[PDB]
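Only one structure is covered here, and it is reproduced in the block below.
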Amino acid sequence: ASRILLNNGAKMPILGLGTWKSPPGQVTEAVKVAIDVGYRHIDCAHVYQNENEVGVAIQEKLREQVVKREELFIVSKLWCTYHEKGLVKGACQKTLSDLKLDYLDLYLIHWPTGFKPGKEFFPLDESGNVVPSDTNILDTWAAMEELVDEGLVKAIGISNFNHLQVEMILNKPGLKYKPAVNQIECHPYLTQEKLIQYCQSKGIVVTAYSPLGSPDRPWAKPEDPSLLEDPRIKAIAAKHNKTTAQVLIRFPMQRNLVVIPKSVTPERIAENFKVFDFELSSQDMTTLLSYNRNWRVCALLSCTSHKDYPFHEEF
Ligand SMILES: NC(=O)c1ccc[n+]([C@@H]2O[C@H](COP(=O)([O-])OP(=O)(O)OC[C@H]3O[C@@H](n4cnc5c(N)ncnc54)[C@H](OP(=O)(O)O)[C@@H]3O)[C@@H](O)[C@H]2O)c1
Ligand SMILES: O=C(O)CN1C(=O)c2c(c(C(=O)O)cc3ccccc23)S1(=O)=O
Ligand SMILES: O=C(O)CN1C(=O)c2c(c(C(=O)O)cc3ccccc23)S1(=O)=O
Ligand SMILES: O=C(O)CN1C(=O)c2c(c(C(=O)O)cc3ccccc23)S1(=O)=O
């Protein structure tokens, strides 16, 4: 099966294309190529500042009848400065407008932390601390539920929520729609066994982000842990006649996760999709899980003083 059933009854492709740090002048071609080679899931966000260009690609392939809208699974995320109840619909509508869609398949709260609304995505006080919003995530969630009921989104979920935060939504008084997905960092150096087992046990599907360790993240050092260059992972890859990236993408698929590797390189977009013709053994899987070191590439460090900072909790 190339798709996983969500708790809203829809089927979500377990492989998608990520678009963080996809430059705007390259992402239209990247999404076009991805759709031509078989991808049906694109992961987007307003904060990435490239949704207009993603949308141009989607619209061209719809117009070309390469794909039907029904067959696509388009995901976007509500940024931190729009957690206020009265700003959620507008933010969604801006994303829809840019993507040139009339609905999203999934819309996520990007982070549990709300920030002061305004032009700035990371509003700072004069000492450099991020300025929080007093709007609690239960109220943001109610606003997300309204989007389902207005037909703008088919599913809602969360991202970078820890177990206590997931639990808070599942325990929300008068909860109407449960989160469909929790999108979190996951890779052999950050395997997330506790949080994944919890979410799956509640029927929330987990999407693994930065499955290659995000080597284009700002300031990445060669001397930092590198999944793509780990000789132990290379060794598994070679054993299977696959690339290290293909192993890194197949790994979460075999944990019943969704995975969203990013590329703007046509040959890599294509390579990255060639992950449905081999199987890692149970021993390969246990070996990859053993490389866990609790190493996080996306820790929102500028926001550790924020009330809802998610990564102080061990999971
Ligand atoms: N929810 C959130 O907070 C959150 C956080 C992080 C990520 N995400 C989503 O997850 C996606 C994936 O995470 P990520 O972008 O952080 O990093 P990633 O997918 O782990 O790594 C992307 C990097 O890997 C390179 N790459 C891709 N395929 C390769 C291959 N086959 N061989 C060698 N290098 C390859 C890409 O290079 P090129 O592009 O140059 O080919 C890019 O530099 C994001 O783009 C975003 O959609 C969401
Ligand atoms: O759900 C929709 O929006 C309509 N379609 C499906 O239900 C469906 C479709 C396809 C397909 O186009 O390839 C394959 C399906 C396979 C199994 C169940 C529903 C499948 S669909 O025509 O997109
Ligand atoms: O994504 C593809 O390349 C083709 N498929 C569909 O479009 C699709 C599929 C499924 C499924 O396999 O369960 C379910 C679908 C449900 C709704 C629309 C398209 C659905 S699919 O056969 O993977
Ligand atoms: O880029 C920003 O200004 C803010 N965020 C990041 O620092 C970040 C983000 C993502 C993502 O949301 O896809 C991925 C990151 C991967 C590695 C370091 C920082 C990553 S982000 O939430 O946009």
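Using the numbering of Swiss-Prot, the residues shown for chain A are 2-316, in order.
Per the header of the entry, the method used was X-ray crystallography, 1.5 Å.
Backbone N, Cα and C atoms are what each Cβ position is placed from, and that goes for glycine too.
The DSSP secondary structure for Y49 (mutagenesis position) is helix. According to Swiss-Prot, the feature active site, proton donor maps to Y49.
For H241 (NADP(+) binding site), applying a Cβ distance below 8 Å and a minimum sequence separation of six or more within one chain yields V248, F279, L281. According to Swiss-Prot, the feature NADP(+) binding site maps to 10-19, 211-273.
Sequence-distant contacts of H111 (mutagenesis position), defined as residues of its own chain at least six apart whose C-beta falls under 8 angstroms from its C-beta, comprise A46, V48, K78, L79, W80, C81, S160, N161. Annotated substrate binding site per Swiss-Prot: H111, in sequence order.
Annotation of the published mutagenesis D44 to N in Swiss-Prot: Reduced glyceraldehyde oxidoreductase activity; the original residue is retained in the structure shown. In the three-state DSSP assignment, the secondary structure recorded for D44 (mutagenesis position) is strand.
One entry in Swiss-Prot concerns the mutagenesis experiment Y49 to F. Its note says: Complete loss of glyceraldehyde oxidoreductase activity.
Where Swiss-Prot documents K78 to M as a mutagenesis experiment, the accompanying text is: Reduced glyceraldehyde oxidoreductase activity.
In Swiss-Prot, a mutagenesis experiment is listed as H111 to N, annotated with the note Reduced glyceraldehyde oxidoreductase activity. For the recorded site, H111 (mutagenesis position), the DSSP three-state label reads coil.
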Notebook entry, point to check: What does DSSP call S211 (NADP(+) binding site) in the simple three-state scheme?
Noted result: coil
Notebook entry, point to check: Relative to ligand 1, which of the recorded positions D44, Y49, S211, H241, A271 have a Cβ found under 6 Å from one of its atoms?
Noted result: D44, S211
Note to self: For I261 (NADP(+) binding site), which of the three DSSP-derived states applies: helix, strand, or coil?
What the structure shows: coil
Note to self: Suppose we draw a 10 Å sphere around the Cβ of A271 (NADP(+) binding site). How many other Cβ atoms does it contain, all chains included?
What the structure shows: 16
Next item on the list: Between the Cα atoms of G10 (NADP(+) binding site) and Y49 (mutagenesis position), find the distance and write it as a whole number of Å.
Entry: 29
